[PDB]
Amino acid sequence: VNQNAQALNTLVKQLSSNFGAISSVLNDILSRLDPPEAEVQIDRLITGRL
Amino acid sequence: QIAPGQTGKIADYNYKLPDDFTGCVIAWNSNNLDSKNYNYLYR
């Protein structure tokens, strides 16, 4: 029960990580940057998240 | 501004390329022909 709950928490906590992007929030990146830049910042978050 | 994904008066109101345009942009100084001149409209 502990290990399954630690893996679930660790998977959710990894959403708040940067992976070399400018924020761990997606709407920040979408609003603060234009698509030629924002689509690299989200290639970062996807290649981290996946 | 004549490049993919750009910003400024041209790329926002006049001539906009996709963020993934496939092709080449080629340009030359034409002060030898086109200047006198106020015919060249933009928004």
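The residue numbers of chain B are those assigned by Swiss-Prot, with the residues present covering 409-444, 448-454 sequentially.
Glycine too: its Cβ is placed from the backbone N, Cα and C atoms.
What Swiss-Prot records for this protein:
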| type | residues | note |
| --- | --- | --- |
| MUTAGEN | B:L452 to R | Increased resistance to neutralizing antibodies. Decreases HLA binding to NF9 epitope. Increased binding affinity to human ACE2 |
| MUTAGEN | B:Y453 to F | Decreased HLA binding to NF9 epitope. Increased binding affinity to human ACE2 |
| VARIANT | B:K417 to N | In strain: Beta/B.1.351, Omicron/BA.1, Omicron/BA.2, Omicron/BA.2.12.1, Omicron/BA.2.75, Omicron/BA.4, Omicron/BA.5, Omicron/BQ.1.1, Omicron/XBB.1.5, Omicron/EG.5.1; May enhance affinity to human ACE2 receptor |
| VARIANT | B:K417 to T | In strain: Gamma/P.1 |
| VARIANT | B:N440 to K | In strain: Omicron/BA.1, Omicron/BA.2, Omicron/BA.2.12.1, Omicron/BA.2.75, Omicron/BA.4, Omicron/BA.5, Omicron/BQ.1.1, Omicron/XBB.1.5, Omicron/EG.5.1 |
| VARIANT | B:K444 to T | In strain: Omicron/BQ.1.1 |
| VARIANT | B:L452 to R | In strain: Delta/B.1.617.2, Epsilon/B.1.427/B.1.429, Kappa/B.1.617.1, Lambda/C.37, 19B/501Y, Omicron/BA.4, Omicron/BA.5, Omicron/BQ.1.1; Contributes to cellular immunity evasion and increases infectivity |
| VARIANT | B:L452 to Q | In strain: Omicron/BA.2.12.1 |
| VARIANT | B:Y453 to F | In strain: B.1.1.298 |
Original post:
How many neighbouring Cβ atoms, not counting its own, are there within 10 Å of the Cβ of B:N440 (variant position)?
Top reply: 7
**OP:** Would you mind reading off the Cα separation of B:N440 (variant position) from B:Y453 (mutagenesis position), to the nearest angstrom?
**Re:** 21
Original post:
Roughly how many angstrom lie between the C-alpha atoms of B:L452 (mutagenesis position) and B:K444 (variant position)?
Top reply: 15
Original post:
Within 10 Å of the Cβ of B:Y453 (mutagenesis position), how many other Cβ atoms are there?
Top reply: 8
Subject >> Listed variant positions (B:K417, B:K444), ranked by Cβ neighbours within 10 Å, top entry >> reply: B:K417
**OP:** For B:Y453 (mutagenesis position) and B:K417 (variant position), determine the Cα separation and express it in whole Å.
**Re:** 8
**OP:** Determine, to the nearest whole angstrom, how far the Cα atom of B:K444 (variant position) is from the Cα atom of B:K417 (variant position).
**Re:** 23
